[PDB]
Amino acid sequence: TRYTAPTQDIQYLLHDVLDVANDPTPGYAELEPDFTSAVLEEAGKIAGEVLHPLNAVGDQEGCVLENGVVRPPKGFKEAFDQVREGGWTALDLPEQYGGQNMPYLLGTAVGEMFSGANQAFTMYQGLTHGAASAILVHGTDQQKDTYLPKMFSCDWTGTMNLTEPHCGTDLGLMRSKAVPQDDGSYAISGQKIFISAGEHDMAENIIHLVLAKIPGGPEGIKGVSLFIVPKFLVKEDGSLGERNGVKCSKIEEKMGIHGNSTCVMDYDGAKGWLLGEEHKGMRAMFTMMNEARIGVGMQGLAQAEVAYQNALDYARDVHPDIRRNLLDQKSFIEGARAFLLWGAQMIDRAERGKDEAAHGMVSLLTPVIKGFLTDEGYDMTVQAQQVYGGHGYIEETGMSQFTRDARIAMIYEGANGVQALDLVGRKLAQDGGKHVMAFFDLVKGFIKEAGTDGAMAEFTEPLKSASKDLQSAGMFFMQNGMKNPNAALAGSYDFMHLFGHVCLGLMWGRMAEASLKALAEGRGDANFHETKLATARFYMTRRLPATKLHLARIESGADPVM
Amino acid sequence: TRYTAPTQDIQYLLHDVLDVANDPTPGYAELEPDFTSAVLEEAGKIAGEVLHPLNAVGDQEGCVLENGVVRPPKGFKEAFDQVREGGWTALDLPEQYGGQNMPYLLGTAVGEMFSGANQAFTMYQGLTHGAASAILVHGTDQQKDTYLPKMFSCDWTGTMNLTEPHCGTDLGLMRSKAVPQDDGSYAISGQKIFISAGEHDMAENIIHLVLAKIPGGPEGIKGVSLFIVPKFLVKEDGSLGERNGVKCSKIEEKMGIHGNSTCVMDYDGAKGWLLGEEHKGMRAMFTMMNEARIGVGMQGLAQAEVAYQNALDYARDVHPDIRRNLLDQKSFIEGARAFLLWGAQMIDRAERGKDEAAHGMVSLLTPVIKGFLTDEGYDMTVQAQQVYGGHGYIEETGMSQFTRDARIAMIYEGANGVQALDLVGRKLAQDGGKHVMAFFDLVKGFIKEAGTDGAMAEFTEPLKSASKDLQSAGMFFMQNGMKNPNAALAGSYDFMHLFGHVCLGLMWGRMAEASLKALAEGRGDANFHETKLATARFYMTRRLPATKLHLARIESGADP
């Protein structure tokens, strides 16, 4: 019902905590407070005044499919023009193809605001950004000159076409095919399901990235390639030619995000072009996973944020059960926003700084960003709906939509359980655990440096205790990883949440230390900083102790088989 | 999309765990194994074969309103006739007005199956059961003789009319008026919201129970009385006369249970009759709370049961994450069921055996049954949905409905936060904590008798650790509750989940013991009891440790 962009909290994170204007990463020196302030207030105006009033409209209307045309909710198109016309869909993309090359950290902060105001709307440009990013990374110079300029501005949109009805979690079973043609292109045939924004009338062209097998390649995943398959073939001048052999043949009726079409896509000898290396389609997907995971983590946080604002309004129209509920929401949201943006900052250092240590740490942490933020974020939307009592169960109240939309973020882009197995079964073993050790040194380093201020001990000591639990958990996996992997993998989900709590506890440590220092120097509003110290204390004593529960569930071994 | 009554699990609970054969409560000697098995199979067949296929129909059709007349989902009315005809809506009600006077324990066991098969459908008879109980307990003989026989058989239905647009949480700011009339009735005027089964055509008449203030009476809740307001006035001859001034002016569009109509009820000089005493309406409902709470906790368990069955089906069409997920669901559901049925048994001993120790214990535990089983129950249905992957988010798969329907049980009939505050701010203080102590005595006693040497050490030692956490939690309240009351009551919600876990651990302790016993006695299916043992170990090591997190969140005391 209302969305007020948390620009004050974001501005505090960027400058008091992440210290962006003095970060030596390329592009960060431009992020002066007046600049970031201006950008955030403009994006938050579009969020609160344009996107959010359409949120309930998209839930009420959904999408309609009429002879291969999909009409999104009334108003979505006009808001899509406004967002595009403002340059918002390529804040963080290279200037060569029309982007503004701002740091990904800032694209992510703006994206939280858009996604919270209206998740289903924001996925149209969110999915395009992901598809465009894959073409930037893997495209030939010709492919980037053909597709990126229109995709950066969302004149053209795009999306991924990965899985098939018979596949399941194993895309190495896919039956879609790509037959080489004498003109360099391929002809793609097959059927893809669960395609977000697979079809809609808000853009002149839709650029699909499709996984398919070139006949003759290795069996399973080792034979899958990636293809650019435009809805309308592009002519030499860049104008649109013939309708390509790709159509939405059905839209799904889903639990939520009704404003975002989900289709079955049919490919009937569609013209496409190899993206990346032949038979290395999944390699190409691997390189995109860090940002895709942060993007979905952001969605879950954003749902918690909007639901919490509206629960806090209802409460104000204090009760000790209500106060405890709202403080659980608020301490999670602000800790998770710090975790998200710190993650985004590290992507910038890995990508723009060519820093391999930042790249290793962020790749360890993104499954945690995705799984933890979407699970906790969903739980908070449920708790926010609970604040409304019986009114919370009525759809016109708006709260049910927040949970239902949040629900998909736990599922798509790698189901939370898959993120957990990847964390334990792939990420902990990278480079002899170097980046696991680095995260521990990070936590130990912060505890020892910040501990020189006695006022910080109230925060360093709960974090130290929580960090020993993560340390005790990483051990269980060092042993039983190979002597009883079933026991190791059974604890994966708990390990992901144990790690998640330590990450939020570290961020609360950092925010405590920054707000102490702003109080000691008289900077900023003194009530804001006192409120951060109280909210930090709440997280350390009320939420962080969950690490003991996750540890107990881990150190219990393999489950009974039955 | 499928529902198979868990009659085997229910049967084991009645005879091996709750030991109904040793129970001297009136009626319990009649609960022989062959008797209960026959009852449960018949109810199971109705549940899986009749109500469940209509569950999705209820979700996709909902209810339609056209100037006061409400069309329910296609097929609901025929299912309702079949259930009525079989005597299922007065199983545990008194024979004097048409019931069968079976134990509340068996009606609750039957009720979980109906509710799991189709929650929105089962609420039509369930709300009538609740409305008929309030008339049985507080009604004149004329009122019982006029309304109960038709309500017991569900030829007439019933429902409660309490909160108003500007009230809840505060029912004292109630604006509904009941003006005394010359002829001894009252004229009811006002507006009521969230009225489940407010209007529909599955019954010839609907008996509304309405809270309203008699003018000139006390100022707030103390001025609130309870009234019988029938949709159609009943004439002397016992048939329907005039249409009363009672109208469903709007059907709510809700998150789930679409099949259960929810109305805004408008009262315009509706003819009503005082139920109970003037200005003692809220007090009248205090007496219904133990069974209302248990019935809604039953709804939460029953949603987790049907969701788990279908997630199980889907997982069978090894994976270590999936195995853990399914075992969290299974260990909650089976422990929750034992907790629920143990509560229904104690209602029987209180109500039928006049066991005051069972009354005290069950009155302590019912807010835990309602709040804990509906919270955990909802979480399990979300995890069941998670097993389906992308397909779980497609409405046709059926898993979405299970969570959306479960969501209401945490809200209505007293939101779970109200249940938690009542547990800590009112139940812990009953009779100087006598029942609290008896619960600890019950856990200590079980631990000593089951021993800490044999094959039970597995289960008694974690139960002892969890019990100590509950004692440290109770020490915090008994010692801070009136020093800094905001501090204590902030941790009320954590105390309710802490208590819930200990109750489930005790039930798994009792189940592990009865299954060790049965294995040694060559009784029943051995694989059943070996699975019981492994599920108990799981609960003790994977779910019971949550008491430590709840204790920490209590001992941190007051919040900013």
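Following Swiss-Prot, chain B shows residues 2-318, 340-582, kept in their order.
According to its header, the structure was obtained by X-ray crystallography, 2.3 Å.
Cβ coordinates come from backbone N, Cα and C, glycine included.
Record features, source Swiss-Prot:
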- B:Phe195 to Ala: Almost completely abolishes the activity (MUTAGEN)
- B:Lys223 to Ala: Retains 9.4% of wild-type activity (MUTAGEN)
- B:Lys281 to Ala: Retains 54% of wild-type activity (MUTAGEN)
- B:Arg284 to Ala: Retains 97% of wild-type activity (MUTAGEN)
- B:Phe287 to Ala: Retains 76% of wild-type activity (MUTAGEN)
- B:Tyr434 to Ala: Retains 51% of wild-type activity (MUTAGEN)
- B:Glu435 to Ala: Loss of activity (MUTAGEN)
- B:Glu435: active site, proton acceptor (ACT_SITE)
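Structure with Swiss-Prot features highlighted.
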residue  : record               : Cβ within 10 Å
B:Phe195 : mutagenesis position : 26
B:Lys223 : mutagenesis position : 14
B:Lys281 : mutagenesis position : 17
B:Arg284 : mutagenesis position : 15
B:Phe287 : mutagenesis position : 9
B:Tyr434 : mutagenesis position : 17
B:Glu435 : mutagenesis position : 23
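Distance noted between the C-alpha atoms of B:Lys223 (mutagenesis position) and B:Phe195 (mutagenesis position) is 23 Å. On a Cα basis, B:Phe287 (mutagenesis position) lies 10 Å away from B:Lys281 (mutagenesis position). In the deposited model, 21 residues between B:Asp318 and B:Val340 are missing, and the Cα-Cα distance across the gap is 11 Å.
Recorded residues B:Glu435 (mutagenesis position) and B:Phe287 (mutagenesis position) have their alpha carbons 12 Å apart, per Cα-Cα distance. Put simply, B:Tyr434 is the one of the mutagenesis positions B:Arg284, B:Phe287, B:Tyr434 whose Cα lies nearest to the Cα of B:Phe195 (mutagenesis position). Listed mutagenesis positions B:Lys223, B:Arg284, B:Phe287, B:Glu435 compared with chain A at a CB cut-off under 8 A give none as close ones.
Between B:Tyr434 (mutagenesis position) and B:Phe287 (mutagenesis position), the C-alpha separation comes to 16 Å.
Under the three-state DSSP scheme, B:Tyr434 (mutagenesis position) falls in the coil class.
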